[PDB]
Amino acid sequence: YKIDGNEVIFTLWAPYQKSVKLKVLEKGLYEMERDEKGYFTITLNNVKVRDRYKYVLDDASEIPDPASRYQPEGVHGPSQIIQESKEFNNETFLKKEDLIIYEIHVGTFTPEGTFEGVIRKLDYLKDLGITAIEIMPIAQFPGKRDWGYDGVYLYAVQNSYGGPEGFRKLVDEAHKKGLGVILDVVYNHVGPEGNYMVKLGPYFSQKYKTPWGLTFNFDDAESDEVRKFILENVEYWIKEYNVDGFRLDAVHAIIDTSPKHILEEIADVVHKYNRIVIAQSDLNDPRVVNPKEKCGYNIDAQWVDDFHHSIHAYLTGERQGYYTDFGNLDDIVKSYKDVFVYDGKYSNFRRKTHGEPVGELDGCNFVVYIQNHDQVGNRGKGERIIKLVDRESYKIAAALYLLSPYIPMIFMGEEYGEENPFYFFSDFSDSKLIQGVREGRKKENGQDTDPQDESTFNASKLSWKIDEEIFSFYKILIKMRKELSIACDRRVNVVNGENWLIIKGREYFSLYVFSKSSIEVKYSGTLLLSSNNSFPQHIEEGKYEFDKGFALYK
Ligand SMILES: OC[C@H]1O[C@H](O[C@H]2O[C@H](CO)[C@@H](O[C@H]3O[C@H](CO)[C@@H](O[C@H]4O[C@H](CO)[C@@H](O[C@H]5O[C@H](CO)[C@@H](O)[C@H](O)[C@H]5O)[C@H](O)[C@H]4O)[C@H](O)[C@H]3O)[C@H](O)[C@H]2O)[C@H](O)[C@@H](O)[C@@H]1O
């Protein structure tokens, strides 16, 4: 819908439909006029915020507005008219070279499980050194318990998180504290419950499908309208909620053979309104991130799993699934200097040559992490890395990524040493999908906890039990990164022995000692931070026997 003067225009694209009627609940039924493209319209003057409505098809069946702005009674309920105050800055104050990102799942972040709960934690975040919070998908999904990827109304803010009013309040309060908010958005697929688009028109591609459902139709018959549906959604989040940027989910599963890729158009919209796009890419292909004059889509940055996988595989000893492609120290050094480990070499996991070198692109085109919702939650027992490595290793892992040239992303709780698992949970009502989720998560991930069980969700809620030694470590790590101008700068010299490595930057050098060993140090410097007490306040060029641990020098 779109509120005009005192009247409001209802627009519904439904080419499969002969005639649709608007059903305002406390008022009457209204016949909609049809144009040749398949668009249904009526201007109504009696409608006010916040009335409920549905659409009634040729079927006589009643469905919610697929472009709904609020879904008060969940996915199968009516839609609701909200206020459309388009207050937005023309500029985000976020500078992407200064980006430290904190990933939040609203539902489990705090006892509240709401936007109000993340608001309460803003000062804490600000004080930690974070510059931006990344919110997992908030587009309305079934029930109350879901990561967000089963979202099924792109324009509707999850009711159980606190809806539109609560999200607007979150972003306003974040700006007041000087924090940015990045929104996780899903344009590659749609959730398996509460989607009614398939009855309206060819929203989905017949060409291929994702592991999580059918993909959107971007390059085939009638795709103009669906391109518009997605592109106006990124416009909507910017103008109606004043969001600072986006994390685009699974861009490798957004397939488009058009002259201009939809991903380039997505980035075009966000840069038109001076915002930021990060992409989750499995492609290891610099085209996602390259400038337009270099045949790229010009996304600001992309997740580099290769960085995480190098660290995890090496420190845990783990080789199951995608970890089989990693495990050596070499991999960490490779990722530290060439970004991708798979830059056009053969992957045993994928059984094909994978990737492409990244060129002279600086570090702030990439985001790295040792933990996130996937690397924790797709484990059958959902164990955080804190459970798989010793204390020393954990701090070594934290130092590696936070002191890297790339944009670092902290996973909620990681910073204070959270020990609670993060499980996969869902809240479907359809018995077939309740059947499929359990058996699928059992088979694919080895998950023994029931995703549909409430306890699986409750067990994933952060404890907020502060380990002060870990927290102080992160706090200083973040501080020193800013102070040492580590951001974006790929000019690093890395040396490695069997059980250790030294990384030297322009203003610092770091010692990463994985086992007691004798190391030749080529640099002088004063101690900034350390995982131990075993490290000297002042070090000079020479040979030293170090115990397991990390040290940072100026
Ligand atoms: O191949 C090497 C890489 O492998 C991984 O990456 C892939 O999988 C990731 C995790 O699934 C993807 O990440 C993102 O995309 C998905 C989907 O949006 C999302 O996945 C989560 O949510 C879905 C949807 O609920 C869930 O799907 C299952 O359950 C539903 C409900 O029953 C069912 O319909 C599906 O059939 C089930 O499969 C997933 O289980 C859950 O993981 C994820 O959260 C997003 O971040 C990547 O895009 C994709 O490449 C690995 O993550 C990489 O690190 C490896 O490099």
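Numbering, chain A: per Swiss-Prot, residues 5-558 in sequence.
Note: Cβ is positioned from N, Cα and C throughout, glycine not excepted.
Here's what Swiss-Prot has on this protein:
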- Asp253: active site, nucleophile (ACT_SITE)
- 251-256, 309-313, 377-382: substrate binding site (BINDING)
- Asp253 to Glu: Abolishes enzyme activity (MUTAGEN)
- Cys299 to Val: Reduces activity by 50%. No change in substrate specificity (MUTAGEN)
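Projection of Swiss-Prot feature records onto the structure.
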{"residue": "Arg251", "record": "substrate binding site", "Cβ neighbours (10 Å)": "25"}
{"residue": "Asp253", "record": "mutagenesis position", "Cβ neighbours (10 Å)": "21"}
{"residue": "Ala254", "record": "substrate binding site", "Cβ neighbours (10 Å)": "19"}
{"residue": "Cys299", "record": "mutagenesis position", "Cβ neighbours (10 Å)": "9"}
{"residue": "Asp309", "record": "substrate binding site", "Cβ neighbours (10 Å)": "24"}
{"residue": "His312", "record": "substrate binding site", "Cβ neighbours (10 Å)": "23"}
{"residue": "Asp378", "record": "substrate binding site", "Cβ neighbours (10 Å)": "16"}
{"residue": "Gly381", "record": "substrate binding site", "Cβ neighbours (10 Å)": "21"}
Alpha-carbon spacing, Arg251 (substrate binding site) to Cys299 (mutagenesis position), which is rounded to whole Å: 21
Cα separation, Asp253 (mutagenesis position) to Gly381 (substrate binding site) (Å, whole number): 16
Neighbourhood of ligand 1 - recorded positions from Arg251, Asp253, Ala254, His312 with Cβ under 6 Å: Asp253, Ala254
Integer Å distance between the CA atoms belonging to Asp253 (mutagenesis position) and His312 (substrate binding site): 18
Whole-number Å value for how far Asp253 (mutagenesis position) lies from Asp378 (substrate binding site) (Cα to Cα): 12
Distance, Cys299 (mutagenesis position) to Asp309 (substrate binding site) (CA atoms, angstrom): 23
